[PDB]
Amino acid sequence: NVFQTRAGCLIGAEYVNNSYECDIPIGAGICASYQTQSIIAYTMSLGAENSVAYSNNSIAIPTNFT
Amino acid sequence: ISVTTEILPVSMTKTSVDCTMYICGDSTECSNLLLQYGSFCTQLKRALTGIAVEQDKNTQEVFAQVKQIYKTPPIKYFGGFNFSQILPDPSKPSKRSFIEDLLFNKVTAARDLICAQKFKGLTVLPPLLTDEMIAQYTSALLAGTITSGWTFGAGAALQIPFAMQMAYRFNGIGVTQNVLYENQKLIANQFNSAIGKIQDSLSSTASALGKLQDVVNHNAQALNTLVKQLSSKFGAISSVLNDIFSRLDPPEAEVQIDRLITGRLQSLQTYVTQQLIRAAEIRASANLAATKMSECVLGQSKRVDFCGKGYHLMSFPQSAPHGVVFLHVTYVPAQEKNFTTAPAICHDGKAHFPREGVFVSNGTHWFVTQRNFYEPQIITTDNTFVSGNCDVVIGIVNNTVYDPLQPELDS
Amino acid sequence: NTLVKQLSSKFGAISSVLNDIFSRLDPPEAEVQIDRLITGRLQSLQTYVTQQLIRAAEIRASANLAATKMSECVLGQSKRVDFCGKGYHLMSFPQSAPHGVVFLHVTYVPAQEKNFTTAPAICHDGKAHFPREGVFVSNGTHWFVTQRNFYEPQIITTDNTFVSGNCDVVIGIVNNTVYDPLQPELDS
């Protein structure tokens, strides 16, 4: 296959629409890995997505330690 | 309440050099002759690759410090503080803020210089992280510090109202919470005015980003001198080698070629050494920036003149071309007044020392007050402790102490 | 290894060894080849020394950082964030390794959080009450005071609260009762 990235042209890798942690950095936010029996090039995932409940009169207090 | 700006460089520009094109151009005879000098280019490639990976390591260490990406809730009330200029703006396609846009715009037929340098074997590689990812990291850090506080730097993010967070920080610097709870509106107005002044200064002044511009200028000057070195004879007949080959016989052409090769190799060596030194300095700056990010943004620092000039309250990060910008919010006293003091109070033949504050007098009476704010109170046994008689301490004075129990005995 | 391998270069001379150069050419002419070889080898060795100096400087910086970490994290307790580990620092231990040190950091991390409703101050008898070293919480029916980093509810009293001003200036104040521990024993 052929793929056009801002770092050039990539031949031999198939582009997928998922996102994983980077294994081999190619550049411009594009990384590559060996998975599935094949080589897949993907876009980096910064991390999990979270939201915090904020209001005038709410607090969170821990009840245990490690 | 004061807001101060700090600028720190983080990374550099990644470069790659092609030996054969730079030295021998498009001549095959020089290409054949070059092999005699051994392995002089594998070392150069290794050094440049090391610098290139070092830059990405620097950026990743500085910015990637949060495991989860947070978002601010749609409601934008934070106790009167605006924050609308430093939070992401969804309208623009870059998902950036006003100050970030100003900072990026601040630092900047015919053929472009980049193409001309590329056509001689000097190329620039792209960084691993785009600007959007750095913006997302900055937004996540801002959301975490606004909503959770410093709890997200040591575990899970626990929500807390902004006013109570400010009260905790005031307690940290050494002032009680009632000051904030009674001057919330004034503090919010001061913060908004300071942010507006920062806006005006950024929009007007164009010389506050010197360090990143100096980095860019140094890189440009190094490339310029490397390119200019190609047009010097080094003691030969001419710089152009085809004329040397055509004009005169091989016996002296070999000497001329050797002179040119030695000169160009020496120039490349000098360039690599200067690049190594500059990269070391940039890495030191990046380490300092990472430490500052971990100490001033994810917590409160007691160190003096580290996270701002004054008493530190908190800080905010923003991105910049090849660098980071810190907005420090700090506390400074004003409108001071003179008073008369004593070290202890001798009452009932016993010495009395304050528990937290200091003793003051306004001319006739005596009070106890906190250190960083004028708030007098009557000297009682609840805010005083006794140790020994009053004939040893130098400078003790006479007064009376109030006991909150005897009034209740008779009433 | 690369310094050793550089010895096979010719640097434009007729051979990579000296004895054959001295055993094939007259003294008037061998000088140019000897000069070329000597200059090349000197340049290689100088480059090696310079790179060694730069690497030594970096190692010195790392050693200074390790010394500071040993001074603060091990011999004492550090309040710096993310310096002696992730979390709240408790203590640390050193161990040795070939050309390096290994630090084991023992730290404290909260877990098992729970939601609560809070107010900044309590209005009682026309006066505002603030916590001393805690925070006000409520479980939907009653009110308590608890420490920040652990759950330990307690009854609001005079001993753990202080008063300043009226209760018509603080935003978010609520009405409740503050228990006086002097009258009940006085009236008994």
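Throughout, chain C uses Swiss-Prot numbering, with the displayed residues spanning 960-1147 in order.
Determined by electron microscopy, 3.1 Å, according to the entry header.
Note that Cβ sites are derived from N, Cα and C of the backbone, with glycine treated the same way.
Going by Swiss-Prot, these are the annotated features:
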| type | residues | note |
| --- | --- | --- |
| VARIANT | C:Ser982 to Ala | In strain: Alpha/B.1.1.7 |
| VARIANT | C:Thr1027 to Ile | In strain: Gamma/P.1 |
| VARIANT | C:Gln1071 to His | In strain: Kappa/B.1.617.1 |
| VARIANT | C:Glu1092 to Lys | In strain: Theta/P.3 |
| VARIANT | C:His1101 to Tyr | In strain: Theta/P.3 |
| VARIANT | C:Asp1118 to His | In strain: Alpha/B.1.1.7 |
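Each of the variant positions C:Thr1027, C:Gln1071, C:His1101 was checked for a CB under 8 angstroms from a CB of chain A; the ones meeting this are C:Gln1071. Cα of C:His1101 (variant position) to Cα of C:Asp1118 (variant position): a span of 19 Å.
Considering only the variant positions C:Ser982, C:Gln1071, the Cβ with the fewest other Cβ atoms within 10 Å is that of C:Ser982. Spatially, by CA atoms, the variant positions C:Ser982, C:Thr1027, C:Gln1071, C:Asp1118 include one closest to C:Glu1092 (variant position), and that is C:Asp1118. Sequence-distant contacts (6 or more apart, same chain, Cβ under 8 Å) of C:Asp1118 (variant position) comprise C:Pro1140. For C:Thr1027 (variant position) paired with C:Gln1071 (variant position), the C-alpha to C-alpha distance reads 35 Å. C:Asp1118 (variant position) falls within neither a helix nor a strand when secondary structure is assigned with DSSP, and so counts as coil.
Secondary structure at C:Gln1071 (variant position), taken from DSSP and collapsed to helix, strand or coil, is strand.
DSSP assigns C:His1101 (variant position) to coil in the three-state reduction, outside any helix or strand. In this view, C:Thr1027 (variant position) is surrounded by 11 other Cβ atoms within 10 Å of its Cβ, with every protein chain counted. DSSP gives C:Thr1027 (variant position) a helix state. Here the CA atom of C:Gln1071 (variant position) lies 86 Å from the CA atom of C:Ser982 (variant position).
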